[PDB]
Amino acid sequence: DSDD
Amino acid sequence: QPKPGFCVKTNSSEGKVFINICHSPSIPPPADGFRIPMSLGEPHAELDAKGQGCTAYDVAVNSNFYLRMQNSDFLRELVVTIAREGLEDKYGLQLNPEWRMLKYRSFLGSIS
């Protein structure tokens, strides 16, 4: 994921 | 203030929307037309990982209940749909349902  | 739970990520057909799914004993539980006791927080602007802002919403269910449901992928999914429809039934939004649960993140910092 891009945000993690 | 309620304690951090997990962080659901979904778009909103206008932007990135994180549902900070948190928990607090104050909220009543429901178990032991199905609805679930949960607060529906007020929007706060948070920055994504990239560096562009987006809208986070702090939704909180019964805490004791929650530690029971964080083990059930089934319950998991059941709460997220509901809440998404709470944010829809209060702000329109028309959130996207193709949502992801972040592996690492459990919040976008700003409980209240």
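Swiss-Prot numbering applies to chain B: residues 49-80, 96-175, in that order.
Header says: X-ray crystallography, 3.3 Å.
Just so it is clear, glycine is given a Cβ too, placed from its N, Cα and C backbone atoms.
In the three-state DSSP reading, B:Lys57 (mutagenesis position) counts as strand. Quoted from Swiss-Prot, the note on mutagenesis experiment B:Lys57 to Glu is: Abolishes binding to TELO2-phosphopeptide.
In Swiss-Prot, the entry for mutagenesis B:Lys64 to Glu states: Abolishes binding to TELO2-phosphopeptide. The structure shown retains the original residue. Neighbour list (B:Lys64 (mutagenesis position), Cβ cut-off 8 Å, at least 6 residues apart, same chain): B:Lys57, B:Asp111, B:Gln115, B:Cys117, B:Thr118.
DSSP classifies B:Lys153 (mutagenesis position) as helix under the three-state reduction. According to Swiss-Prot, the experimentally introduced change B:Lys153 to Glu is described as follows: No effect on binding to TELO2-phosphopeptide.
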TODO: Look at the mutagenesis positions B:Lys57, B:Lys153 and tell me which residue has the greatest number of other C-beta atoms within 10 angstroms of its C-beta.
DONE: B:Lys57
Open item on the list: In this deposited model, 15 residues are missing between B:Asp80 and B:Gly96; what is the Cα to Cα distance between those two, in Å, rounded to a whole number?
Closed with: 16
